[PDB]
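Trainee: So that we are looking at the same thing, I have put the structure below in structure tokens.
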Amino acid sequence: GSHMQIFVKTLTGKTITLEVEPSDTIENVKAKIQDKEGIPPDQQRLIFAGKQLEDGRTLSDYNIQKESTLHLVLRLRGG
Amino acid sequence: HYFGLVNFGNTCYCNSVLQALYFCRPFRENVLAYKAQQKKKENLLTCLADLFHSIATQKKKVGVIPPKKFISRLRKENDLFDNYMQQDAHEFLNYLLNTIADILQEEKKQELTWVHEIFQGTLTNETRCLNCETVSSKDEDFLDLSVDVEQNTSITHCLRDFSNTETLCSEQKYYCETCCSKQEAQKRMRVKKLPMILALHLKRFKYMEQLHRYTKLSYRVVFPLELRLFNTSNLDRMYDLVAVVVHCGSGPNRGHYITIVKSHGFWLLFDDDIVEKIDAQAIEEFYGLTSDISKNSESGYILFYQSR
Ligand SMILES: [Zn+2]
């Protein structure tokens, strides 16, 4: 059992499942979301435990275990 | 008092959030208490404390303050904001709070920081396998809740919807450890610990798979002046709206941020260097568009609710 299932609460509030590994980076997680939702990884922001997850870090670095819910959000840019 | 902030190159995303936070009374007080400790080393928190102290101690009641050192520091320590491009207010909000919390944690190290005492809440996620009826509970902290929206609704609907039971079925089946296989399940996220200040982020965006782009949702989403929220046991907490960060623009790639704040019973609108008193009825403009929802909207994006 090298992998575990996490959840992503998407833009409409619909929850999707993701099959991941502790060694998966946030970019890998965004690539898996892109496979289900079509959103490019560069537009995606993931919030977990009150923190926006950083590209280059892994699920183990953030201690994202099975049944974790990541919150997916995009951006409204303004000046 | 009531001072606008200078825009230093598409920095309204930062100004609007700084104004909302200035009018979050426990946050302002803890920042001012941090300034009072008179720290010698410079970081994002000391800059924020210097800025809040300049706002608090200005000789007049109305004017303009430049957040020059704060913006300079923000650009230096974060590659993400190290540019002159337009940015998202919620991304800035979450970054600022976590950066402050890390500075405070590193100072305790040299437990919960006062940033967590103010904004942190806890959810309990419960997943019930519909095949074996096993329930798995998982607690997860938050500094804000990102809620999905719908046309002609209230933040009360969005908040209750966030905590509604969802059935996981077909492609989203849950891997149950009792069943050792994917099963239909009911997932529900309930608030276990309500925060002192509840920050609500409206997911005003929709991705169009067929068009390879996303749009801004300028939906009518009413925000009430008061909100009562419940804990899964203090059984509940009454909140009052204190600030709203508003995104102005027809789309998600460009725009302008402003903030409305409640101060001594009246509403103020802060738009970078300009401050104006606004009537309570004028805040309704920020619920979002009724008709022609593709046009330029001024819509509520981050709401700040203060517990009574
Ligand atoms: Zn089961």
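Here chain B follows Swiss-Prot for its numbers: 33-142, 164-286, 291-365, in order, are the residues you see.
We read in the header that X-ray crystallography, 1.9 Å was used to get this structure.
Every residue, even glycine, has its Cβ placed from backbone N, Cα and C.
Pulled the feature table from Swiss-Prot, pasting it below:
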- B:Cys44: active site, nucleophile (ACT_SITE)
- B:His313: active site, proton acceptor (ACT_SITE)
- B:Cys182, B:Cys185, B:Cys229, B:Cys232: Zn(2+) binding site (BINDING)
- B:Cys44 to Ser: Abolishes enzyme activity (MUTAGEN)
Trainee: Given the recorded Zn(2+) site (B:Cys182, B:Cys185, B:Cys229, B:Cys232), which additional residues of the same chain have their Cβ within 8 Å of the Cβ centre, ordered by sequence?
Mentor: B:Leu183, B:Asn184, B:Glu186, B:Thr187, B:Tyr227, B:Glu230, B:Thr231, B:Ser234, B:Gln236, B:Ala238
Trainee: Using a 10 Å cut-off on Cβ-Cβ distances across all protein chains shown, tell me which of the recorded positions (B:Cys44, B:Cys229, B:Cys232) has the largest neighbour count.
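Mentor: Of B:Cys44, B:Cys229, B:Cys232, the one with the most crowded Cβ is B:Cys44.
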Trainee: Mind sorting out which of the recorded positions B:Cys44, B:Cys182, B:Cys185, B:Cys229, B:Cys232 are close to chain A, meaning Cβ under 8 Å from one of its Cβ atoms?
Mentor: B:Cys44
Trainee: Near B:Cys182 (Zn(2+) binding site), which residues of its own chain have a C-beta under 8 A away, given they sit six or more steps off in sequence?
Mentor: B:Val188, B:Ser189, B:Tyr227, B:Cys229, B:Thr231, B:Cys232, B:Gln236, B:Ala238
Trainee: To the nearest angstrom, what is the straight-line distance from the CA atom of B:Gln142 to the CA atom of B:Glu164, with 21 residues unmodelled in between?
Mentor: 13
Trainee: For B:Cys182 (Zn(2+) binding site), name the DSSP secondary structure in the helix/strand/coil scheme.
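Mentor: Note: B:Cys182 (Zn(2+) binding site) is in a strand by DSSP.
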Trainee: So if I take the recorded positions (B:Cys44, B:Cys182, B:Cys229) and measure from each Cβ to the nearest atom of ligand 1, which come out below 6 Å?
Mentor: B:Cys182, B:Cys229
Trainee: Look at each of the recorded positions, B:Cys185, B:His313, and point out the one with the fewest other Cβ atoms around it within 10 Å.
Mentor: B:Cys185
Trainee: Take B:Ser286 and B:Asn291, the residues on either side of 4 unmodelled positions, and give their C-alpha distance in whole angstrom.
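Mentor: Per the coordinates, B:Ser286 lies 7 Å from B:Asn291, Cα to Cα.
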